[PDB]
Amino acid sequence: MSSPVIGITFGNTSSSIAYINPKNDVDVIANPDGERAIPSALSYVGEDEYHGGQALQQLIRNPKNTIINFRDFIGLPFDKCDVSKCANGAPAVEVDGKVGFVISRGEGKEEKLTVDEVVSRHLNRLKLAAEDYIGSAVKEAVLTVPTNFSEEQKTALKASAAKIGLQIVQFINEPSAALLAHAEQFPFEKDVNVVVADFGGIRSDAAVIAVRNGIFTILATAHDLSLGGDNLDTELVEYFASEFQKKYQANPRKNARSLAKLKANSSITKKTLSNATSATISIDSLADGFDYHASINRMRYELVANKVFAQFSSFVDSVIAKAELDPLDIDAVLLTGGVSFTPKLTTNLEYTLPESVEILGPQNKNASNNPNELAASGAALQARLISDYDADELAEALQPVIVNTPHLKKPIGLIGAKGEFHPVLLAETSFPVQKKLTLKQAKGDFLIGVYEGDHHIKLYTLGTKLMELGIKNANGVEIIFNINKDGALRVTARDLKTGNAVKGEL
Amino acid sequence: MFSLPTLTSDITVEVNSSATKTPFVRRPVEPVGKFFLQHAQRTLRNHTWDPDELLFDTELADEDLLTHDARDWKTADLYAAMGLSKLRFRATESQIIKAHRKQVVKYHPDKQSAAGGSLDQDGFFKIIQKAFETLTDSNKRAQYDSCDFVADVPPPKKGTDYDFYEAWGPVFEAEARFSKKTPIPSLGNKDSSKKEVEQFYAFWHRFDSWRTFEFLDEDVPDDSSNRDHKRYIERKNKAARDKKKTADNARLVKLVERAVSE
């Protein structure tokens, strides 16, 4: 038996493990602490080492020896990295031309750790949590990255996993990885265009994916390293400052530990109020020896966060314009990440888009899953498909001659009754491809119009004529557009009852 | 889904220039999806490997069947695809295996790539692939034998002059393959006794047809459906079955009742 293969979503704020059971479904591997999305944090208390939400607990108490958000510093030198992102955690220093961190071990001795060392020992117990649940050793994994990591980072992730003995067998982009599990659980009845939304704690990722006969392709991607759940969190930090200084006449912002425990207890409400209408905060010894008790509902939270949430809908708008699409054309918006649990962010997207876009989120009655989980579950699905392959076959499958498919830029289709353009094979379609349209109610003699199509900001405008075909005294017809590997367009129009078929060739 | 222009000009002439790759674009895609792992596999793996052979088709009897889709395969005739258009239902199980071994080397996709053929013939190969498991299954072949309208010989035309034993001769074996009862009474000749005629029509009046219609299911139960959707398709699919059972049985009754008067 080959080694088990698992999927890794490595995130700024959370990491998750997925694995395909012998019952051939997805199962989420949890940590020993019982939380599925393991946080990406390490805290050293002397010689002892802590991970996860346990390691996030010492951030308020020992912030100089607690590290966080170490995904964006991998593979690139320190001068291209913003140090103030981990200004709340451990300082990031200059180590060997890349980013390193200053830690303190037992007896006050100082150890200088590379960020390459960080990912290895983070994956050390991501290995341990996976093999304890499954009961067998793991050696290889599929790692999901954002699409803006270059190849020199991917080799560094391959190298740092090789420091501990993990073989990163494949790299896949997170919008491509997250969508597959949604497509496996809920297959699409029609070929659609969808937008993957990854709203993390410290960064926001949006990418536009065309779903064409099971092939997932980039139209355009967008990233914002400044928009995220931290801005949701920091807006509440100044919010909780407001009632505290009017009631108790103290400034909680001027103490780092007071601001950290305020930042810690505000971080819980982002998860807590995603499922309930209100949340309560009780903090012993906040600042100047003062306790604090307050209850905050959904509506005043949304009244606070309407500036940031409008930026989140604005970030959706820019990636559509970057690929030059119209929000009438887009079929769905797919959501992943812990920010996507918020029901306010769900409601903004039906308002700022047409009603024909179905927003795939936690609130959806028909197509819903866990947004923090949906990235990793797609990686295990790719893991199961490649589990039959050795390294030679998958690397040959990874070759640019094979992974590059030519597509079709300008869409084709059928002309309507009033001269409107009805696309059959849409835009952005790879070939060879064949689609069937059943005109069952078609009675009489028909002229079948094949035209190229032009799209503008959305009505379809009739474009360049491809061919024309006609049928006589027909009672139900099928229209077939066939494109081969050579780009030749062949159109078959078959009568549904008599079998009288007229074939067009180009 | 909307209406059609419905024009009476009825032209079947292409007027534009040849299809260029200027509206064709070529950036790569991400290696993800189960259909990536098959679309790559056709250009990566592409794995493919006597008195009874005199009964086969030497050349493909339906030339249009080569261009037919693998997805639209249920309207495709598998007997013309297998090379058994002469014999159809009466071919044995080993004959299907020998016919499958003939057609796998004639239409080898690597040899089709060697002969310069397109990938459209590989779509006909997926017809050739799953025809084998359909025709080696006892149920699935019999289900395909239940819908073989090409082998369904019609009764002869009304108002014409014909021999009764020669024109209705091959007709009654078309449903005798659907007989659950053995032995099969024969039509006989002009010198047949009255008791044999009474034993004939009673067999056809009390006829037992095993013909089913699961292959005519346009909607099939998907495994991605929930519990009510697999039930909802089945009652509709049964409603197609018994209607086509009773109508063909009434057609068979009219097949019985016309031969009595003629």
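Using Swiss-Prot numbers, chain B covers 1-49, 70-282, in order.
In case you wondered, yes, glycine gets a Cβ from its N, Cα and C as well.
These come from Swiss-Prot:
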{"type": "DOMAIN", "residues": "B:98-170", "note": "domain 'J'"}
{"type": "MUTAGEN", "residues": "B:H128 to Q", "note": "Loss of function, but still forms a heterodimer with SSZ1 and associates with ribosomes"}
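Each residue in the domain 'J' (B:98-170) gets a DSSP state, and the totals come to 54 helix, 0 strand, 19 coil.
Counting 20 residues missing between B:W49 and B:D70, the deposited model places the Cα atoms of those two residues 20 Å apart.
Around B:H128 (mutagenesis position), taking its Cβ as the centre, 18 other Cβ atoms fall within 10 Å, counting all chains.
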